[PDB]
Structures are given as C-alpha cells and as structure tokens.
Amino acid sequence: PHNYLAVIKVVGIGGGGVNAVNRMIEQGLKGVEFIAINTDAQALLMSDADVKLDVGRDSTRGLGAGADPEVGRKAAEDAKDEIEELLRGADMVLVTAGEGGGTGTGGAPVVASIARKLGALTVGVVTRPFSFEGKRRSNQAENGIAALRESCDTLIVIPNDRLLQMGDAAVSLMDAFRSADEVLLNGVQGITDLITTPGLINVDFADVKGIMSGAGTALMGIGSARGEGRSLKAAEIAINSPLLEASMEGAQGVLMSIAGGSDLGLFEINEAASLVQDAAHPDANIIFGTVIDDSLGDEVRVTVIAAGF
Ligand SMILES: Nc1nc2c(ncn2[C@@H]2O[C@H](COP(=O)(O)OP(=O)(O)OP(=O)(O)O)[C@@H](O)[C@H]2O)c(=O)[nH]1
C-alpha cells in the first residue's frame, strides 16, 4: 500500500448545524474542509466556514424555512448542482444539523443523498431537540431522522434531553445550546481525528469505512479523566454515558477512539481497549484507535460510537 490522504468534508446545515461547525473552527478541528449551508442569509454571513452557500433564494428571499421541512428539502434539491460540485471527489462527508427546524431537517437528507452517489462515505451527526422546545419540533425532527437514515451509511443521533443533566445544575438556555454545539463536535471529532491525527494505534480509512458502511443509526458516548486510572475512568464514563442510552451491551458495531498526548502509554491504551471489548456484545465488531493531541495535557478522552441494535 502506497500512501493516501483521505479528503473529508464537514457540512453543517441549518442554524444548529452552522453554529456547531462554528464551534469546530474555534476549537481547531482539522483534516476537514468545512461547509456552512442555510436559508437564513443573515446567519450565514458570520459563519467562519471556508465555504458558505444559501439555498433557494427565490423560495425564501433569504429568511429561513419557517419550521417547514418540505421546503427546506426543495431549497436543497434546487441547489443540487452547487452541492454536488462542492463535494466532488470526497472520500467522507459528514452532515451536521439540529433536527426539528425547517432547512436542516429538510435539507440534510438531500446533501447526504448526494454524497452517497458521489461514492463518499456519508455519516450524519444530528441532535434530537430538547423536550422543552415543544412537540411539533420533536415530531418534525423524528421525520427528518427517518428521511436521513435512508440517505446515510451511518446516522449518529444525540438526544439533547440527556445533555441537560450530565451538564450542570442550574443551566441556562444559551448554555444548553452551547453544550449541544460541543457534543456535535465530539461526534464528528470522534470519527475524523482517527483518520487525520492517528496516535500510537492508527486505524486506516478503510477499517472505518468497513464498520460504518450500511451501519444504520448509531449512538455515542463520551468521557474524560485525569490522574492515574484516567484511561479506564474515561472509558467507564463513555460506556455509561446518558447519550448512549445504555445501548452498549447489545451493539453489533462499535467504533472507539481514545485521545491523549504523546504521553499516552501502551498500558493505559490496553486497559481501556479491554474494558470496551468486555462491555460489548461478544459477537460485536469493534474497531479501535488512538488519537494524538498534546493540548489536552493530562486529560484523556474516550469516544464510543455504537451501531446496529
Ligand atoms: N447545536 C445547536 N443546535 C441548535 C442551536 N439552536 C437550535 N438548535 C437545535 O436545532 C433545532 C432546529 O435547528 P435550527 O437551526 O434552529 O432550524 P433550521 O434548520 O435553521 O431551520 P429554520 O427554522 O428554517 O431556520 C432546534 O429545535 C434545536 O433543538 C444551536 O445554536 N446549536
């Protein structure tokens, strides 16, 4: 095998998607070309993405979609040519969005469908809305997730409800949607940083493509720790993450990443790798990799993507 660089693109769509891509920029996600997409023209113009694109100006005059998914879709199908060339020749496209709105919910299945005809491995990373946003938002989101899982290879759904504790005690509204911005970041960063920033144990691109092709919907767990025993306290928190909905024991596909400085020893790596093979189904397919980040200092971060129940 000669050397090969995987070209990876991360497209946020809708306000929620673009706000999260903004958080990826600020925290320095790399190896990836960012792409913001919205109908709100005002919201696009402070996206810090390398590529922006408004959809169906005639349809909206640049106002949004008014919480109506079926026009959020039509705006994207009539930018299909602009999208298909923004993504020409990618090996992996990740679609981010908060689900429940109009453009994200409606547009995301279209982006993902385009990336999958282009032969790219297409992974969706989305949130379920908070319960306090009403039932119409929850119904519309559940219709977008159904639409999108049929246009993806893997769809990671994150329940915002379980961020609320697992967060702070006295959270605020602004804080809550900030938390959801970092979770989406943890979702795509958990995946891409295996390809683009491998550590001691490096997974190739085609191992990721193997477990994640046709995987259906998936969930995620995160955890972090410092000190001695850091690697398996973090891996413990990841297996028991509210975000994972205790779905670990019965998952047939699992992609795990452990992130740490170059100070990360083989022994730490091995105990965390063992604790997740133990907590997984015995017939489960597990692919696992180390990630190098000298900026976390003492902290170790574990991330678990579980698919196919
Ligand atoms: N991660 C993240 N999610 C958000 C944010 N704001 C809202 N959301 C979630 O995303 C869902 C809908 O996404 P929005 O961006 O608000 O709606 P949209 O996709 O832009 O569609 P429009 O309503 O037509 O603008 C909401 O129900 C929230 O649960 C945010 O700032 N960050």
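Sequence positions for chain A are given in Swiss-Prot numbering; the residues included correspond to 4-312, in order.
According to its header, this structure was worked out by X-ray crystallography, 2.7 Å.
Placed from the backbone N, Cα and C atoms, the Cβ positions cover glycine too.
The GTP binding site annotation in Swiss-Prot covers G18, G19, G20, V21, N22, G105, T106, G107, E136, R140, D184. Non-local contacts of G20 (GTP binding site) by the CB criterion (under 8 A, 6+ apart in sequence, same chain) comprise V14, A39, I40, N41, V98, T99, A100, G101, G107, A111.
Under mutagenesis, Swiss-Prot gives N22 to A with this note: Strong decrease in GTPase activity. When secondary structure is read from DSSP and collapsed to three states, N22 (mutagenesis position) falls in the helix class.
Swiss-Prot documents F135 to E as a published mutagenesis change and attaches the note Strong decrease in GTPase activity. Under 8 Å, Cβ to Cβ, and six or more positions away along its own chain, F135 (mutagenesis position) finds no residue. Secondary structure at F135 (mutagenesis position), taken from DSSP and collapsed to helix, strand or coil, is helix.
Under its mutagenesis entries, Swiss-Prot includes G137 to E with the note: Strong decrease in GTPase activity.
Quoted from Swiss-Prot, the note attached to the mutagenesis of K138 to A states: Decrease in GTPase activity. In the shown protein chains, 9 other C-beta atoms lie within 10 A of the C-beta of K138 (mutagenesis position).
Looking at Swiss-Prot, you'll find the mutagenesis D210 to G noted as follows: Reduces FtsZ polymerization and GTP hydrolysis. Does not affect the structure or the stability of the unpolymerized FtsZ. In sequence order, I290 are the residues near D210 (mutagenesis position), counting only same-chain partners six or more apart with C-beta under 8 A.
Minimal Cβ crowding within 10 Å, among the recorded positions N22, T106, is found at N22. Note: the CA-CA distance between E136 (GTP binding site) and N22 (mutagenesis position) rounds to 18 Å. Selection of the recorded positions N22, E136, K138, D184, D210 by a Cβ distance under 6 Å from ligand 1 yields, in sequence order, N22, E136, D184. Under the DSSP three-state reduction, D184 (GTP binding site) is assigned to helix.
Taking each of the binding-site residues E136, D184 in turn and counting other Cβ atoms within 10 Å of its Cβ gives the largest count for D184. Working note on the recorded positions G18, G137: by count of other C-beta atoms within 10 Å of each C-beta, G18 ranks first.
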